[PDB]
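Encoded as structure tokens, the structure appears first; notes follow it.
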Number of protein chains: 4
Amino acid sequence: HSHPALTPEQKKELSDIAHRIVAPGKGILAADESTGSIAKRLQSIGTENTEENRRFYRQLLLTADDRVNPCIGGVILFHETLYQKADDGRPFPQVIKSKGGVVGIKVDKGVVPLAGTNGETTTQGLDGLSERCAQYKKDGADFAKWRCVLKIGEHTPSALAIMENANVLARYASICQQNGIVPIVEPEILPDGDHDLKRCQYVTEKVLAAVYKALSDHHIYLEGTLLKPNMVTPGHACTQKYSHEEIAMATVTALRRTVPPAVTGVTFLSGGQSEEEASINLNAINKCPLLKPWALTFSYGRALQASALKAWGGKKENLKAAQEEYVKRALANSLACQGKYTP
Amino acid sequence: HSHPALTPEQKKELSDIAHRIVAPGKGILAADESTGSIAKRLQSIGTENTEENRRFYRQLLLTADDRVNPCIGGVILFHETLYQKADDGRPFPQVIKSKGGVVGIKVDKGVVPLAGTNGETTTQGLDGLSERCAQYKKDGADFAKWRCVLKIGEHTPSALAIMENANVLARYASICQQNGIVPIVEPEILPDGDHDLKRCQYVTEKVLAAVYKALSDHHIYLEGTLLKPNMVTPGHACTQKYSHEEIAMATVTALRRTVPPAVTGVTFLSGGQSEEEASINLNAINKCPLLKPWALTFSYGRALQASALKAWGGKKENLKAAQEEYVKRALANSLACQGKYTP
Amino acid sequence: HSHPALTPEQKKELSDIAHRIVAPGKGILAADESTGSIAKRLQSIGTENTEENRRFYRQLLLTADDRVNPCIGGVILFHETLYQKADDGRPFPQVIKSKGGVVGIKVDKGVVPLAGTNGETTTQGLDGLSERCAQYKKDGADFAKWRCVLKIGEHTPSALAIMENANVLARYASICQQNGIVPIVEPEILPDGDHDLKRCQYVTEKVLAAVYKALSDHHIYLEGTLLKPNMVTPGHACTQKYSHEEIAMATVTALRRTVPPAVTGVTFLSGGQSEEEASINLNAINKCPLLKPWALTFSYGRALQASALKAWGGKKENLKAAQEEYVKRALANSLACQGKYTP
Amino acid sequence: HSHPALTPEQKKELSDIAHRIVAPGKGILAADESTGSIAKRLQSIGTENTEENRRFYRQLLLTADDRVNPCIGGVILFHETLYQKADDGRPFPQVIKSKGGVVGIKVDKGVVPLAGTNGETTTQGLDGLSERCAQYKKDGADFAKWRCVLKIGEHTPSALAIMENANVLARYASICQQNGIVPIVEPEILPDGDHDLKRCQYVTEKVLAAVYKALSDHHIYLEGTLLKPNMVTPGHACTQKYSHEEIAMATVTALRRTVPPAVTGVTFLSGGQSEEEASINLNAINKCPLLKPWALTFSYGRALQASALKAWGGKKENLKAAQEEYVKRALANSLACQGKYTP
């Protein structure tokens, strides 16, 4: 017997937010880096990690030129960045919503190793999640993000890891959809190792199928859900070389065999690629001559901001130039969303 | 680790046959009625059930006018009809392939009641299936058909019935794809009882999701598979009345939430409807203003041939008129495939 | 491929602790009541809920006579009670270990309603659980407790609720076994409603089978795990009456059809029964003439302490008499562990 | 909601037959060899395979001395042997029931390779099984046998093979229990290759757990079911050497972690061992100092009859001596059932 999880108005908000995020030509900037990863990135660039430098760097990211207004539909933030204010006086969620963007927040509490596996981990962060999503919904967060990690090994991914990560993602998305927050499932598959297109495509099919079975099990309103997969790409130690067209064909085959078409949009990871390779691959994916009945766009953390961070270097007066650099990649990625990119 | 079930040439035959079957404007005639059901139908029309009458009736179905040549892409036969010859001397598979059609065969051995359930049955017919499909492949059968039955009850469909029927359908489709025969999965849901659009839509989602999970489990090449679902329609004793647009919206929602877009085409059942209601509903489904990234066509057993059987009556000299009647429905259903039908 | 979750020494501690807890004639006192439930219980008895009254009541429970030393193998505490000290100066974990008992702690963070179900809830409390169990392991907690809730309804327990609760229990037990803490799974089935012995026995089989499948999936070392089920008992509004022998037969049938015999012991709930009915039923269960290859004992929260709380009334000078009352039930329950109880 | 598969009288026959089969000190002779395997065995001994030689050899097996009357509780036959008569005039089922034995029949139709796996096969034989079991029940068959095959490889047994074989075994046992025939599940794991005690024990746990989950899913009355597993033994190419006590400890650990104690008895395979090694191992298993709450006995096809077949050689006049040889092993295996064997 059916007791509906959602009223039709709840489905209306989830569908409208998911359509406004993944709108044609728009993408996702992921400024959600935690203090450890951003500490590594500020230590590489050669500055001290303080709250002021992090706030100023996200100022450099967020208040860039109005040319990125038809580029970014939504920005993912850390928890701390929701309660930081810009030097103009405006809080960063209002900064995001003022230029048409949507506020999100990365909500997981890290990765926990699973017993008995070969280095396989699950994700943490389920306690207090309804109250926290209610609080973030009061502060203007309209979507969320959760990151599960899987690695390709000798006999990994085992069935235990895929089952547990799919069940956790479905539980998370149910809780987020209860509170009027569009969830984004991110089934990340680690690119480390040496494996061809074929095996990585294979485990991509198994992982995405288990995810969508668990989503059907937990009554998830799939019209208000976004998918964040990685492009099927060979391992870093894999010796074989492939054109970008084969990678695009393999991605669209791995999606067209799994993703049911009510899922509103597909946002890709960069996954340790270069700044240009991700845009080239996404432009290839948007040019693949099969029938792709959803939005195909980008959600790039490092691939948007890495070289702009390099051109910043920790000095304020370089800012505009660094900001200009960021805009460049954004504009390129916008063309990568519509297939009209050419390098 | 991946050991591929299919060579790329095997995928090439399966994809080419599935594309030739479900080709735009074409549909499926199901003349696959067994001796019991066709015995009931000949006893209703008032003639004796012999081999000659069955052969002559399928002669009346199969050698109709050439106007049905851009109508039927494929015909489903009983096992016996593959070894019957027409009075011209040509065997019925050659009759089908001569006018552009594709030969199929219904291969299941009936329904077996499941213990411990409330009148829920599974399907039979797995033994010797590789040899039988090899034999039918030698005789010109290029696709198959398997029919599982589920009924909506108080606490039915239980998880046991859906799991067992999905596993049996996946096992069947693996065996058929091994031998170069395009399988057609038919997840029939019984329209008996009293239940709204909502509950029947709900169990349609659960059943189709479990089916596609089991197909992903058994490495089924989904580009060479056809889907045969029923239209989500209220029960026969249900008191509420619905327009055809609501039924079309519910069907395309129940498909767009489940069917991955590499599945080549969707052929509907008639499911106890009238001869005109099925064409009206299919014309509505082809006019629904959502994105349907596959072929939507008909596979009508009774809805093509019932009134033509009535106009036959068991007398040979009425034949042409009866045949003319059949052509009428076929032409209508062809328009129901392209959305340009108007009654 | 097998990467062992546990070293053999880890299996040795888990097995030794589980054997010391469930040792023949010993049981579990559950003083783990949170502030809301114990607030209701102090408000029923007519005293104000303060930290001093709670500490003093658990003083009344814990420092009772030495006759309970061969009665209680282990005590379950709230988190707060681990950091309270007795008026002698000794902390309550040392009080427990001084008279032969083992310290436990209830670790879940409550129940969260599942979307789309009919009032079905999951359990919360997975974040930070490895660090918290490391901290409690430093403070002397050697076992844990987690409480999932399921209710018998019209079409409940659904498959979603049982699957999610089993996966959460297995994840919890893996985390606890990683840190050297013996987990106790508690699959509670709510006794509310009107349902016979038959349906409650049925859903007990389904729930326990799904739990043990999920435990086999997560590589749980079942020799170091305790099971905390409820006795299969009809609903509160059920009109049919049953002898205690039928309840004992149904419990031992529902366990002997599911529990694999390496699971070290089975501790029952009281589940809203009377103070005497639970002891009578446990004495019947220990007299059932089938082969029960594990320890069958009690884990009684209310059924040990309710009437002793009544004889306390909130006044200190009644203490000994109230404590004497507690000892009575404990002694009775000890006989209920060995089948030699007679009321 | 519960609709009981079995009336209590049906449970009474299944329990009584299962108790009479596995009765203390009794075992199973498996004369169920099909024409191919027995053709290989008659070709090794150097005689022509005819119906007369097969009938005469099973005469040599079945009408041996009355000292085997407290040895064999039941005999498994091929389908053909049920309709062969002895030269006295009595049919072989009456021969079996006259000396206290129970007639069984091997009912599967062979093994079929699974697509996409690495040499993994499922089992066949489900069609017409209710009618065939009704027919064999009329002829005196009171139990059955079904044989699924799994091999230990690099990345095998995969989850697909274990799931499919468990579902097929449960479906088979439901059908057999519907007709009043006690099923015997045989989850055979192939001993070929090189693998230690540890990995074979591991996959034994996974396989048996999946089997019992599928049996709980299909409402199987486990008091009327027998289990036929193999002893966990290293591979034929494995270099490490183990005492028989370690093999006995590993078997009883792999059973005590999985088998719920209502399953009436456990009958072992010989699995390519010597004639003496199987009896030594079973005598060790019956001497393992853990709590084994079921009957542990033998079901030996080759290990009972191989050397007796050797002492036959295809000549009639050697018969008695050959028969005497058979009795020897039987008597030894009877002691192997009670732990009082000493070689």
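Numbers in chain C come straight from Swiss-Prot, and the residues shown are 3-345, in order.
Placement of Cβ uses the backbone N, Cα and C atoms for every residue, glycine included.
C:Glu35 (mutagenesis position) carries neither a helix nor a strand DSSP state and counts as coil. Recorded in Swiss-Prot as a mutagenesis result, C:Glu35 to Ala carries the remark: Reduces activity 14-fold.
For C:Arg43 (mutagenesis position), other Cβ atoms within 10 Å of its Cβ number 17. Where Swiss-Prot documents C:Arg43 to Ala as a mutagenesis experiment, the accompanying text is: Reduces activity 14-fold.
Secondary structure from DSSP puts C:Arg43 (mutagenesis position) in a helix. The beta-D-fructose 1,6-bisphosphate binding site annotation in Swiss-Prot covers C:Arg43, C:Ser272, C:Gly273, C:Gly274, C:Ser301, C:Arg304.
In the three-state DSSP scheme, C:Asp129 (mutagenesis position) falls into the coil class. Around C:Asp129 (mutagenesis position), a 10 Å sphere centred on its CB holds 19 further CB atoms from the protein chains shown. In Swiss-Prot, a published mutagenesis experiment is listed as C:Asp129 to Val, annotated Alters protein-protein interactions, leading to a dimeric protein.
According to DSSP, C:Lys147 (mutagenesis position) sits within a strand segment. Quoted from Swiss-Prot for the published mutagenesis C:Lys147 to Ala: Loss of activity.
When Cβ atoms from all protein chains are considered, those within 10 Å of C:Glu188 (mutagenesis position) total 23, not counting its own. Mutagenesis annotation in Swiss-Prot: C:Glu188 to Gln, described as Reduces activity over 1000-fold; the structure shown retains the original residue.
In this structure, C:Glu188 (mutagenesis position) is part of a beta strand by DSSP. What Swiss-Prot records for C:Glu188 is active site, proton acceptor.
Packing around C:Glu190 (mutagenesis position) is summarised by its Cβ count: 17 other Cβ atoms lie within 10 angstroms of its Cβ, all protein chains included. In Swiss-Prot, the entry for mutagenesis C:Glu190 to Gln states: Reduces activity 20-fold. The structure shown retains the original residue.
C:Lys230 (mutagenesis position) carries neither a helix nor a strand DSSP state and counts as coil. Quoted from Swiss-Prot, the note on mutagenesis experiment C:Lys230 to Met is: Loss of activity.
Long-range Cβ neighbours of C:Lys230 (mutagenesis position) (same chain, at least 6 residues apart, Cβ-Cβ under 8 Å): C:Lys147, C:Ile186, C:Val187, C:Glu188, C:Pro189, C:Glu190, C:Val268, C:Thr269, C:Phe270, C:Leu271, C:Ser301. Annotated active site, schiff-base intermediate with dihydroxyacetone-P per Swiss-Prot: C:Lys230, in sequence order, evidence recorded as experimental evidence.
Residues C:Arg43, C:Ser272, C:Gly273, C:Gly274, C:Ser301, C:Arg304, recorded as contacting beta-D-fructose 1,6-bisphosphate, have a largest CA-CA distance of 19 Å. Listed recorded positions (C:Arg43, C:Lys230, C:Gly274, C:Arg304) with a CB under 8 Å from any chain B CB: none. On a Cα basis, C:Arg304 (beta-D-fructose 1,6-bisphosphate binding site) lies 29 Å away from C:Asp129 (mutagenesis position).
For C:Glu35 (mutagenesis position), the nearest of the binding-site residues C:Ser272, C:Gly273, C:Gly274, C:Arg304 in terms of C-alpha separation is C:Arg304. Within its own chain, C:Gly273 (beta-D-fructose 1,6-bisphosphate binding site) has C:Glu190, C:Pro193, C:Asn232, C:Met233, C:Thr235, C:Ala280 as residues 6 or more apart in sequence whose C-beta sits under 8 angstroms from its own. Checking the recorded positions C:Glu35, C:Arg43, C:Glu190, C:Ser272, C:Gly274, C:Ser301 against chain A with a Cβ-Cβ cut-off under 8 Å leaves nothing. Taking only the Cα positions, the spacing between C:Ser272 (beta-D-fructose 1,6-bisphosphate binding site) and C:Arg43 (mutagenesis position) is 16 angstrom. Sequence-distant contacts of C:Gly274 (beta-D-fructose 1,6-bisphosphate binding site), defined as residues of its own chain at least six apart whose C-beta falls under 8 angstroms from its C-beta, comprise C:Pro193, C:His238.
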